Amino acid sequence: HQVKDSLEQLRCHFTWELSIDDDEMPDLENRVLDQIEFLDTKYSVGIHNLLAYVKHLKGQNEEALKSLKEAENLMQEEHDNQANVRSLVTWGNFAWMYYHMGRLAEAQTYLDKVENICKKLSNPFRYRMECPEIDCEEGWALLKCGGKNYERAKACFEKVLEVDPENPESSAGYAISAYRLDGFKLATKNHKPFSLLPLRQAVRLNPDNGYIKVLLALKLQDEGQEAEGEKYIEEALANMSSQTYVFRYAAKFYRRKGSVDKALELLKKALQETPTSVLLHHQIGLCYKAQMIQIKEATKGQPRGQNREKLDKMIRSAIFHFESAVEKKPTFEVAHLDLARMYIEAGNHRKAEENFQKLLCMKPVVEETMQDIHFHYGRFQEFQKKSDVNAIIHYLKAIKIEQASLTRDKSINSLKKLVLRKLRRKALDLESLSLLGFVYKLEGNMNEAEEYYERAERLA
RNA sequence: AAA
Ligand SMILES: [Ca+2]
Ligand SMILES: [Ca+2]
């Protein structure tokens, strides 16, 4: 059992517990291929090792070995054939691959290669290489493999910064991880911009990195400093590196600023290069949604003639792109929610309902998203299905998720409005009286609350 | 990646 025990001491994708789910694997593979072709980074060893790991999980071990050989080839060709500790991730993945393929003599050869380097560098462990480069590699792998891994990713980069606070690579990874984690909390009450200072430091330490700049721009826009942010958008757009990724986030920036036509032009250029990106399809749908809202206001809700044709084009285009996003990544919860809401605009309540039913079964990484799912389904029930019974059920389910948020407050207000309406048509509805007491209790008005709870009690 |  020495071989398997030794393999478990290696630091590589096989021991990083990435937990890649089958239903997210097609999208992951597409994003890995996009990154190989279009993200300009100093080292590409990590991304080719992740592609090999994906190929292995797909049952394509010979294809996996080709990616590991490419990782080794690129490491030398583009860095003066110098030795680099990042090779140990590749060798570790070779050892695991050969073990799984039954090429056990070769697996042992790769264990021996790793051991030889750990000894040469006075590493305390025989096989587990302790160095900042491999902490970074672990972090980048976690960061590519879905939101459930982001706290672990951030901690990988933080471990480096606790020893070397000006390390450029880990500054970048820590800032991106922190930014995405801030996004998970962006609608929660009293959320704070933990990623802002990290992003400023990462831009300082990585002055040519346009990916970091556009995230800094977006966080500045979040914090009410759009003009400052726009300077970073312009700097990133002036450099050719990673252009297709810069376009995604610049487009978000311009959409949120109100320059939707400009956003769409950038996204359509980006789609020429990465047509499988679910982020691009979702962002494109969001632009069409924003244009729909614009047309509705200019025509005060009653577009006719060419305006009606334009509106229908926006609705059907948003549906097309939201459907494209969820075909490619069926776990993309918020894209299903935007899709359901757009089927309401199209007048197809059966397809809206179908997508809401799908959403009610999901288990998002961000648990608060289920507040939005119940809230919007409750609104659909109240306003499209004319079912106060089901509206109340789902407003209550949103409220039961206790985390204070924009949506939980809207759900309380919507429930209040609904029950006040029912009491106007029937002042002695006992269920409505106690729900109104509940609402007032959640708001803090304890005397009004107990009044309605008592009033409700008497009648019974 | 909605918000
Ligand atoms: Ca390039
Ligand atoms: Ca290749």
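Residues displayed in chain A correspond, in order, to Swiss-Prot positions 8-467.
Going by what the header records, the deposited coordinates were determined by X-ray crystallography, 1.7 Å.
From the backbone N, Cα and C atoms, a Cβ is placed for every residue, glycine too.
Annotation for A:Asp34 (mutagenesis position): same-chain Cβ neighbours under 8 Å, separated by at least 6 residues, are A:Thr283, A:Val285, A:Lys335, A:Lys336. Among the mutagenesis results in Swiss-Prot, A:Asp34 to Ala has the note: Abolishes PPP-RNA-binding. The residue drawn here is the original one.
Long-range Cβ contacts of A:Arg38 (mutagenesis position) within its own chain (separation 6+, distance under 8 Å): A:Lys151, A:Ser284. A:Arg38 (mutagenesis position) falls within a helical segment according to DSSP. One mutagenesis experiment catalogued in Swiss-Prot, A:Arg38 to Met, is accompanied by this note: Abolishes PPP-RNA-binding.
Quoted from Swiss-Prot for the published mutagenesis A:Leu46 to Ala: Decreased capped RNA-binding. Decreased translation inhibition of viral RNAs lacking 2'-O-methylation of the 5' cap. Secondary structure at A:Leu46 (mutagenesis position), as computed by DSSP, is coil.
Long-range Cβ contacts of A:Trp147 (mRNA binding site) within its own chain (separation 6+, distance under 8 Å): A:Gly53, A:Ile54, A:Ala160, A:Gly180. The mRNA binding site feature in Swiss-Prot is assigned to A:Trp147.
Neighbours of A:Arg187 (mutagenesis position), defined as other CB atoms within 10 A of its CB across all chains, total 16. Swiss-Prot gives this note for the published mutagenesis A:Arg187 to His: Abolishes PPP-RNA-binding. Loss of capped RNA-binding. Loss of translation inhibition of viral RNAs lacking 2'-O-methylation of the 5' cap.
For the mutagenesis experiment A:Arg187 to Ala, the note given by Swiss-Prot reads: Loss of capped RNA-binding. Loss of translation inhibition of viral RNAs lacking 2'-O-methylation of the 5' cap. Under the DSSP three-state reduction, A:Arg187 (mutagenesis position) is assigned to helix.
Cβ neighbours within 10 Å of A:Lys336 (RNA binding site), excluding its own Cβ and spanning all shown chains: 23. Positions annotated as RNA binding site by Swiss-Prot: A:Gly190, A:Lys259, A:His289, A:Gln290, A:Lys336.
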- Task: Quick one: pull the CA-CA distance for A:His289 (RNA binding site) versus A:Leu46 (mutagenesis position), whole Å only.
- Result: 20
- Query: At its widest, how many Å does the recorded RNA site span between Cα atoms of A:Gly190, A:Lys259, A:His289, A:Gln290, A:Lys336?
  - Reply: 20
- Query: What is the separation, in Å, between the Cα atoms of A:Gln290 (RNA binding site) and A:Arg187 (mutagenesis position)?
  - Reply: 17
- Note on the structure: Cβ neighbour count (10 Å, all chains) around A:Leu46 (mutagenesis position) is 15
- Message: I need the CA-to-CA distance for A:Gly190 (RNA binding site) versus A:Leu46 (mutagenesis position), whole Å please.
- Response: 22
- Message: Please report the Cα separation of A:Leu46 (mutagenesis position) and A:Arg187 (mutagenesis position) in Å, rounded to an integer.
- Response: 18
- Task: Show which residues of the chain containing A:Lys259 (RNA binding site), separated from it by at least 6 in sequence, have their CB under 8 Å from its CB.
- Result: A:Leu225, A:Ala270, A:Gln290
